[PDB]
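*Asks:* Here's a structure for you.
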Amino acid sequence: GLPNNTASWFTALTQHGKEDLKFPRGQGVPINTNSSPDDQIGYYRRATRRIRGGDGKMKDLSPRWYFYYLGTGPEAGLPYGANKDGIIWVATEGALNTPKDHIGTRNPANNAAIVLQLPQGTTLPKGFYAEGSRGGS
């Protein structure tokens, strides 16, 4: 029912290889300081939009991998474990497998995305990077 104004609390990921992005159990989810450990769960979904180009004509921006808590975003209503092509299952140690509707997403007009930074020991997949951030370790 909500409007078409839902953004990812954190930055997105850009693909630069054949890999389709994949993380092991207990990894993948960025560090959230303004949130709980049981809420450190969700899934990644690719998004495609067209932004105004420099020459004036709108240009279709490349696809990016966005993350959002469970029960939120476009791919909302899918319980942990539910298979689905194009979607990745992420979860951190202690993260609870439940919908975080109470939290929801973060509107871009109201606020911006936070620099995505994985926890110590965790590393992004070969051929991928983080938007906004500078790197890792």
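Heads up, chain A uses Swiss-Prot numbers, so what you see runs 44-180.
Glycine is no exception: its Cβ is also placed from the backbone N, Cα and C atoms.
According to Swiss-Prot:
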type: BINDING; residues: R92, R107, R149; note: RNA binding site
type: DOMAIN; residues: 48-174; note: domain 'CoV N NTD'
type: MUTAGEN; residues: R68 to E; note: No effect on RNA-binding
type: MUTAGEN; residues: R92 to E; note: Complete loss of RNA-binding
type: MUTAGEN; residues: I94 to A; note: Partial loss of RNA-binding
type: MUTAGEN; residues: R107 to E; note: Complete loss of RNA-binding
type: MUTAGEN; residues: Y109 to A; note: Significant decrease of RNA binding capacity
type: VARIANT; residues: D63 to G; note: In strain: Delta/B.1.617.2
type: VARIANT; residues: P80 to R; note: In strain: Gamma/P.1
type: VARIANT; residues: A119 to S; note: In strain: Zeta/P.2
type: VARIANT; residues: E136 to D; note: In strain: Omicron/BQ.1.1
type: VARIANT; residues: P151 to S; note: In strain: Omicron/BA.4
*Asks:* Nearest to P151 (variant position) in three-dimensional space, by Cα, is which of the recorded positions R68, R107, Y109, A119?
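*Replies:* Checking each of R68, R107, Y109, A119 against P151 (variant position), the shortest Cα distance is to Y109.
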*Asks:* What's the most sparsely packed of the variant positions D63, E136, counting other C-beta atoms within 10 A?
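*Replies:* The variant positions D63, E136 were compared, and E136 has the fewest Cβ atoms within 10 Å.
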*Asks:* Report, in whole Å, the straight Cα-to-Cα distance of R107 (mutagenesis position) from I94 (mutagenesis position).
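*Replies:* Spelling it out, the Cα of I94 (mutagenesis position) and the Cα of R107 (mutagenesis position) are 13 Å apart.
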*Asks:* What counts of helix, strand and coil residues does DSSP assign across the domain 'CoV N NTD' (48-174)?
*Replies:* 3 helix, 36 strand, 88 coil
*Asks:* If you count the C-beta atoms lying within 10 Å of each candidate's C-beta, which of the recorded positions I94, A119 ends up with the smallest number?
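*Replies:* It is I94 that, of the recorded positions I94, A119, has the fewest other Cβ atoms within 10 Å.
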*Asks:* If I take the alpha carbons of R149 (RNA binding site) and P80 (variant position), what is the distance between them in whole Å?
*Replies:* 18
*Asks:* Want to know which recorded positions, from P80, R107, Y109, are within 10 Å of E136 (variant position) at Cα; which are they?
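*Replies:* Within 10 Å Cα-Cα: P80.
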